[PDB]
Amino acid sequence: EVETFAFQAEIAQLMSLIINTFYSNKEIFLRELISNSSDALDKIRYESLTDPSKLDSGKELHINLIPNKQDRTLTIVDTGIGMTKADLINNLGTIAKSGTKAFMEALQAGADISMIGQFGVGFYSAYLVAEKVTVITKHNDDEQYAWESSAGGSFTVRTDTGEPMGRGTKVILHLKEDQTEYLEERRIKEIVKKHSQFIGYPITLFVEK
Ligand SMILES: N#Cc1cccc(-n2cccn2)c1
């Protein structure tokens, strides 16, 4: 059972700008998603200091980067706090509305796309490199869900029946045909070293076979 939702007009406008604007510095998408994963890990860590049982769904706090050339996907997995259904459908978009307005004001004031993460909408930089984004997520207080959007003004949410995750978020980037460099080990290593060198969680770059 798949539910289809419309993005808010302002968010759809931001995704169109990300997809259609000429901007060669696409590699910043990885910095932004790793930063989001680090924030999600900080949140479950801090919550567990006063309720240890919040880690019953998984004690390890980490980030995995998993490329797959056969599927042409780059997957960013974290074991952070995850997202509720209300997060996916309402709450993140409510924050993103004011951040988007602030970001697009900065952009016409001379700022550039790389600054997007300061406005809370860094997740959408995924569409610099991905034609479709699938997000699998599990919060301690909700079920496992799959969020998915190919932009174009709508996204879907369904209950996810696949491999149970325990807790956290998996972002699956279905890469555009001309962005397969982000499946190469040396390229991902370069980007992590350049932009994410001091993240306080183990980042494991998986190799393919
Ligand atoms: N991972 C992730 C994810 C999934 C759905 C929506 C969002 N999101 C909306 C505004 C800011 N982030 C992030």
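In order, the residues displayed for chain A correspond to 16-224 in Swiss-Prot numbering, which applies throughout.
Cβ atoms are placed via backbone N, Cα and C, with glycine included.
Per Swiss-Prot, these features apply:
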- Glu47 to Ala: Strong ATP-binding. Strong interaction with HSF1, HIF1A, ERBB2, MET, KEAP1 and RHOBTB2. No effect on interaction with TSC1 (MUTAGEN)
- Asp93 to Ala: Impaired ATP-binding. Strong interaction with HIF1A, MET, KEAP1 and RHOBTB2. Loss of interaction with HSF1 and ERBB2. Los of interaction with TSC1 (MUTAGEN)
- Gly97 to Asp: Abolishes ATPase activity (MUTAGEN)
Which of the three DSSP states, helix, strand or coil, fits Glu47 (mutagenesis position)? helix
Have a look around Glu47 (mutagenesis position) and count the other CB atoms within 10 A of its CB, chains all included. 21
Could you round the CA separation between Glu47 (mutagenesis position) and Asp93 (mutagenesis position) to a whole angstrom and send it over? 13
Around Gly97 (mutagenesis position), which residues of its chain at least 6 apart sit with Cβ under 8 Å of its Cβ? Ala55, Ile59, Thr152, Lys153, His154, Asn155, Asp157, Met180, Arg182, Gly183, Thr184
